[PDB]
Amino acid sequence: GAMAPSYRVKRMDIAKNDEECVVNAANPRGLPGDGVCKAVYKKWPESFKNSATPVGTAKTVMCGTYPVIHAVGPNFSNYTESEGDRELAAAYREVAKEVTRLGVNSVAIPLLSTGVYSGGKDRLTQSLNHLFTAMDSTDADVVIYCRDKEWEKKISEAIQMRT
Ligand SMILES: Cc1cn[nH]c1-c1ccncc1
Ligand SMILES: [Cl-]
Ligand SMILES: [Cl-]
């Protein structure tokens, strides 16, 4: 575990993270995809061997000894708000199981279902709160990665609010 487990936020490419493992915002079919998933494919392509997994699940594949945790959030274009919310919560619970199993002291994590799976809605708060629900009981240092300047401020404020 980390000596004083923390949450932090950085605005940069998650493919340049400084953590012991990464969470991919994966598609269910293990395809290169776009956004976070395409950056992860360019950086760790070996991790896409048998990475296909259903919505609401996470599957880890090693690139050398570096763990890539493929987490499949729901596409809110296809799911109801209610069913999508349940699957988004579930994907983050499976990420917490994998992080714990791997014994890492730190993890780089994007906000699941906030980009092309958002169904055109702002889901910063919904996605971040499910991340916290899952990860609060883990003792890894969590570093959240984003690309928007206004999102960085709002994520930083939400972390600071809990102190
Ligand atoms: C969060 C986000 C949205 N569009 N692209 C990204 C991104 C891309 C690569 N690495 C990390 C994040
Ligand atoms: Cl997304
Ligand atoms: Cl962002």
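Easy rule for this one: first residue shown is 1, then count along the chain.
If you check the header, you will see the structure was determined by X-ray crystallography, 1.5 Å.
Any Cβ shown, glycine's included, is placed from N, Cα and C.
Listed in Swiss-Prot as a mutagenesis experiment, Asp13 to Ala (Swiss-Prot position 1343) is described as follows: Partial loss of ADP-ribose 1'' phosphate phosphatase activity. For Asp13 (mutagenesis position), the Cβ neighbour count at a 10 Å cut-off comes to 14, with all displayed protein chains included.
Annotation for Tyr117 (mutagenesis position): spatial neighbours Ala25, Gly73, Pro74, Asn75, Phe76, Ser77, criterion Cβ-Cβ under 8 Å with sequence separation of six or more. In this structure, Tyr117 (mutagenesis position) belongs to neither helix nor strand by DSSP; it is coil. What Swiss-Prot records for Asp13, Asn27, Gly35, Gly115, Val116, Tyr117 is ADP-D-ribose binding site, and it gives experimental evidence as the kind of evidence.
Here the residue is the original one, while Swiss-Prot reports the published mutagenesis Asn27 to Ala (Swiss-Prot position 1357) with the comment Partial loss of mono-ADP-ribosylhydrolase activity; complete loss of ADP-ribose 1'' phosphate phosphatase activity. In the three-state DSSP scheme, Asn27 (mutagenesis position) falls into the coil class.
Here Swiss-Prot notes a mutagenesis experiment, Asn27 to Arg or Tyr (Swiss-Prot position 1357), with the remark: Almost complete loss of mono-ADP-ribosylhydrolase activity.
Within the same chain, residues at least six positions away from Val36 (mutagenesis position) with a Cβ under 8 Å of its Cβ are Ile14, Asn24, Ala25, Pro110, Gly115, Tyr145. Experimental mutagenesis at this site is recorded by Swiss-Prot as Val36 to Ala (Swiss-Prot position 1366), annotated: Partial loss of mono-ADP-ribosylhydrolase activity.
One entry in Swiss-Prot concerns the mutagenesis experiment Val36 to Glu or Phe (Swiss-Prot position 1366). Its note says: Almost complete loss of mono-ADP-ribosylhydrolase activity. Under the three-state DSSP scheme, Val36 (mutagenesis position) falls in the helix class.
Annotation of the mutagenesis experiment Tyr117 to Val or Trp (Swiss-Prot position 1447) in Swiss-Prot: Almost complete loss of mono-ADP-ribosylhydrolase activity.
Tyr117 to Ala (Swiss-Prot position 1447) appears in Swiss-Prot as a mutagenesis experiment; the accompanying note says: Partial loss of mono-ADP-ribosylhydrolase activity; complete loss of ADP-ribose 1'' phosphate phosphatase activity.
Max Cα-Cα distance over the annotated ADP-D-ribose binders (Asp13, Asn27, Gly35, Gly115, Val116, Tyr117) is 19 Å.
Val116 (ADP-D-ribose binding site) is 11 Å away from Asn27 (mutagenesis position) when you measure Cα to Cα.
In the structure as shown, the Cβ atom of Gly115 (ADP-D-ribose binding site) sits within 10 Å of 16 other Cβ atoms. Under 6 Å, Cβ to nearest atom of ligand 2: this is the test, and of the recorded positions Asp13, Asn27, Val36, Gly115, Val116, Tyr117 it is passed by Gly115, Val116, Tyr117. Annotation for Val116 (ADP-D-ribose binding site): spatial neighbours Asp34, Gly35, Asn75, criterion Cβ-Cβ under 8 Å with sequence separation of six or more. For ligand 1, the recorded positions lying close by, meaning a CB under 6 A from one of its atoms, are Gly35, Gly115; the full candidate list was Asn27, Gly35, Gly115, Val116, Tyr117.
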